[PDB]
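Working notes, structure below.
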Amino acid sequence: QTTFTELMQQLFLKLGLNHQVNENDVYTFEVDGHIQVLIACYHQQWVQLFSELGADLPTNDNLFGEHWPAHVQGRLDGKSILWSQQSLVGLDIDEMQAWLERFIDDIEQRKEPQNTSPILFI
Amino acid sequence: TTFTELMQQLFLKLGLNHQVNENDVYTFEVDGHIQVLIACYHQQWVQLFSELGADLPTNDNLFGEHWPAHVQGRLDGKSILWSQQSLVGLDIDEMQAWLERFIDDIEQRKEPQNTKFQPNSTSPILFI
Ligand SMILES: [Cl-]
Ligand SMILES: [Cl-]
């Protein structure tokens, strides 16, 4: 059964990105657009992605369906934070990398909307 | 371990006899006041949904209060609650516990007291 540490070490070897691991074993890295993504695991069971979006953005309806797992836009210290979670069990390297990629793409879109489906389905 | 199998395990525990095919949404009747829909997306994601019946004060919607989180969405100008997790690893005991937490939360959010807006969420946040 793969631990969070093993997973994240394998992932960062794969990605070749500059990153930090704090002394609470939270992984952090930053990419262009001043986007810092944090990955943390609770109780060796739940993996979270998190990013402070740096502004108080328009309140998102926060439905499920647009992303799997969902990307939820919350509010902390008067500013928007985006987060997404899923269980560690069954989480694999290809899933982590794809999840990170779509989470970052979502962040970029939300932080800069003025770039160049109305219906959600089960 | 499929959604069907998990649901049949829930019916066995509830004493129900009902057919729920892989793509079906099941309406879990809690109260003449509460229904929880249970669905599974792409044979992978178990999804809970309930209408809260008011346009509630915006929820800060942070993770941490329940695992998996209960997220307050807005749909047709009213508040909904939802929660999800992956089917892999999920078993009947966790499925029941999850449902109990979700139902408890719904009942609390439908009380007159949380009609009133809450204090702003502020860091540090410690998740023990
Ligand atoms: Cl990446
Ligand atoms: Cl109410």
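Using Swiss-Prot numbers, chain A covers 2-117, 125-130, in order.
Heads up, header says this was done by X-ray crystallography, 1.8 Å.
Just so it is clear, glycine is given a Cβ too, placed from its N, Cα and C backbone atoms.
Listed in Swiss-Prot:
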VARIANT   A:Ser81 to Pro  In plasmid pYVa127/90
VARIANT   A:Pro114 to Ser  In plasmid pYVa127/90
Anchor-to-anchor distance, in angstrom and between Cα atoms, for A:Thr117 and A:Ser125 with 7 residues unmodelled between: 17
Rounded inter-Cα distance in Å - A:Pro114 (variant position), A:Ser81 (variant position): 14
Which same-chain residues, if any, lie at least 6 apart from A:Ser81 (variant position) yet have Cβ under 8 Å of it: A:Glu53, A:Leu54, A:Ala56, A:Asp57, A:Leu58, A:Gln74, A:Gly75, A:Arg111
